[PDB]
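> Structure below; questions to follow.
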Amino acid sequence: XXXXXXXXXXXXXXXXXXXXXXXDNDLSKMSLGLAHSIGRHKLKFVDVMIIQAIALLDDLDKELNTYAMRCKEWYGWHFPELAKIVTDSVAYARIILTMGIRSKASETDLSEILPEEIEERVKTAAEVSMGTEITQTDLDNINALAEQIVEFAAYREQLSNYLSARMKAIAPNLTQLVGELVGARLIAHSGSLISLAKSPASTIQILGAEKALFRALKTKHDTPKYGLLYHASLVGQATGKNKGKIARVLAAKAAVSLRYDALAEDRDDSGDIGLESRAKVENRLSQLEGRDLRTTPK
Amino acid sequence: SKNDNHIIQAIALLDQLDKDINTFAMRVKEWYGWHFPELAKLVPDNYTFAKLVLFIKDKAXXXXXXXXXXXXXXXXXXXXXXXXXXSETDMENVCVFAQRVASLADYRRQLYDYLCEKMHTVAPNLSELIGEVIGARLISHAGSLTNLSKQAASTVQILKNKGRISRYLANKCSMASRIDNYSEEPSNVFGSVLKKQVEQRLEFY
Amino acid sequence: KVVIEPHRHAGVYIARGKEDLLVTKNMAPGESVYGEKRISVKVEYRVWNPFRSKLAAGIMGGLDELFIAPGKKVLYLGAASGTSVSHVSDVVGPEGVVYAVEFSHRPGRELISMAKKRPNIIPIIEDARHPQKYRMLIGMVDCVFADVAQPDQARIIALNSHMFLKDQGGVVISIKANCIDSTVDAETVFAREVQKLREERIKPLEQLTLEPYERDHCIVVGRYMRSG
Amino acid sequence: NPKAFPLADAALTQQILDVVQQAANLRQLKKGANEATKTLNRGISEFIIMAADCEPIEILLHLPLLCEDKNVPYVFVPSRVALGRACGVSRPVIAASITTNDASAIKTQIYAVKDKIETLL
């Protein structure tokens, strides 16, 4: 059929006014959802999804220890000494399941969880320990805390797995450069990816521990050198005062890497520029440890 | 035997579970807001909302566990008119988080049971006069049961009502923790007998 | 302590304190469109930016009848990052809505996520040159506001004037001087645009100059007659 | 580079780097994008000069985003070694930042060339 045009202005306006009688926030909110799909499809595919993952992850380390003190202190009425010999929480949550009672202790061997030094130690802890027997009613949620902490560790592995993969998704070169947990904490103190990408190199240094920075700014003191970049996988790989200057060098190359990741529309998503940076950072480190401040006599 | 240590351990765990699971439910709810934020007002039940987050992994019709019957249809007709974004591996790890919300709420539920059971074992006069919640938290409130008995009726505090009933109910619950402290085998009948003296005064209230 | 004052229109407000401020009630607790501040006086209130939103600039400049009213539904064009559409929704409240239009692709996700949290904002990413590309979504608006960067802002606002204007409804157009002439003085361009805007059934009521908020902006208040 | 938003011509780049060549000689000039983001933060930047052929060029693109935020003029000059030599540095420089002082010797030499860059928008 033919199509008529050049005069549909008033007719389109009039049936648009009739659709307002068809009505008003509900139809226009279905139109809002229309715009929500058609625009979110349009300009991308974020900064916000990764920033509560790090808050959850930092809550997980605290939550493991503050359930782990409960895990020992509920088990010191059966084994006071088993708190002191093995100190890691996942071995304790495994060793409620693995040791069992003191009669099941000497029978059950420990090739999986702390062997060959601590097997003798738990066999010497089983024979003398000043705690009591604990009943089968008691081994219902003592017995279940031991697998709850195990599942908390497994969920922490899912947290680290998702953080590590999505770091390669969002920031492919910086998380090829400095490490991914700093790769979370830097955006965490930043906020947006742009909020760090608009932050200069000297703010990639002192992003976290900025008190002594401010004690250096207003009191006449001296700033930290390392900052939140201390715990990254490359600053501690030096020694001594050499760990100071490298705190610039990564924070330099981070600005070269983050803005390669936060500001490139065509992108390999493959970590090269970050590795091109990290090769030179390692080369500055290898030239830096080459020097020695001693006297080298002939 | 007759121990009071496990009750304090169970309560000291339960408070952190009650600070853990609802927190992780708000975390999962913040995550699912980038897939379906609309269901969380229709389904605020944070265990069963983390069952329905666990249930329909992608969008939406023909539902079974959405009702087990108005919230099922109210979620299906809302999930048809979708508002948020959409990916998959993020959604999978987030569903694993909602699974941990489910398992941790289940562990809190199993903690509740053995808590009330060790209550009913060791302190039945504390669980009959009041109930296992206030009674099991009471032996944390003194730190231990032997520090409940040496406390007075005035020195202990619980929750015209506050001046009278929080003193006289404290009297009988202290006297309940007495016969729970020094008996070898405590009874459930005289907990209700000392409950009934609060019952006459409370019918007078 | 803090004095909270009704501005010359309903919906808008004014903080008198240590410093004077133009302020506006917040629809949702605790979220920002662009990182802006807030104040509890308890009732929530948010400072507007006349330097960033030309609507707030005509609001602080002294203008008689801005047609954005708490009862009414208002159209917007040129929503650069949505700097105004939360302000229009918070000045109309829930009974009124803002139907926003923005065609540039880079900053529109903040408008989308702003309509995600405050229900009065509705978005448009369809094209405004041919306005019947978003014919399906809005119908028969009361008053319009314009912030696009095309030279035919008179004609593109005419192409929305022949569609969405309520007959005997008002219209405010925020005109920048740079898109059209950019060398000759702004008033000889504003009389030219008034001559062109009377050609499409808007008879102007007021002309207003943003002197300390913009360099040579304007807003034209008129009332569109006899069509819609 | 299609991300070259305004890359100046041969002519205006000469005067821009002339203001650079004099701006180091009053020490009225900071050099480097990392220092440029500090000068823009403390606002004493007159304008921000960018190079175009450095690899990768994305490592400075936050500064046009920043100079739209603070409303500071900016341009793209073609090559980094020119920028470094006009800054008086032996090194290549991707970005220069002219510091503000109303009493320095080249001040109107700022403003007329600055109004050049302010023409370009």
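Residues displayed in chain C correspond, in order, to Swiss-Prot positions 85-125, 138-324.
Quick check of the header: electron microscopy, 4.3 Å.
Every residue, even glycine, has its Cβ placed from backbone N, Cα and C.
Dumping what Swiss-Prot says about this protein:
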type    : residues    : note
MUTAGEN : C:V87 to D  : In nop1.3; thermosensitive allele showing a decrease in histone-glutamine N-methyltransferase activity upon shift to restrictive temperature; when associated with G-103; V-175 and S-219
MUTAGEN : C:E103 to G : In nop1.3; thermosensitive allele showing a decrease in histone-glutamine N-methyltransferase activity upon shift to restrictive temperature; when associated with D-87; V-175 and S-219
MUTAGEN : C:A175 to V : In nop1.3; thermosensitive allele showing a decrease in histone-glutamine N-methyltransferase activity upon shift to restrictive temperature; when associated with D-87; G-103 and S-219
MUTAGEN : C:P219 to S : In nop1.3; thermosensitive allele showing a decrease in histone-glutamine N-methyltransferase activity upon shift to restrictive temperature; when associated with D-87; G-103 and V-175
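Each of these features: where is it, how hidden is it, and who are its neighbours?
Listed in sequence order, C:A99, C:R100, C:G101 are the same-chain residues at least 6 apart in sequence whose CB falls under 8 Å from the CB of C:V87 (mutagenesis position).
Counting every protein chain shown, the number of other Cβ atoms lying within 10 Å of the Cβ of C:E103 (mutagenesis position) is 6.
Over all protein chains present, the Cβ of C:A175 (mutagenesis position) has 27 other Cβ atoms lying within 10 Å. C:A175 (mutagenesis position) falls outside any helix or strand according to DSSP and counts as coil.
In the three-state DSSP classification, C:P219 (mutagenesis position) falls within coil.
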> Counting across all protein chains shown, how many other Cβ atoms sit within 10 Å of the Cβ of C:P219 (mutagenesis position)?
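If we count other Cβ atoms within 10 Å of C:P219 (mutagenesis position), we arrive at 32.
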> Of C:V87, C:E103, C:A175, listed here as mutagenesis positions, which sit with their C-beta under 8 angstroms from a C-beta of chain A?
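Nothing passes the 8 Å Cβ test.
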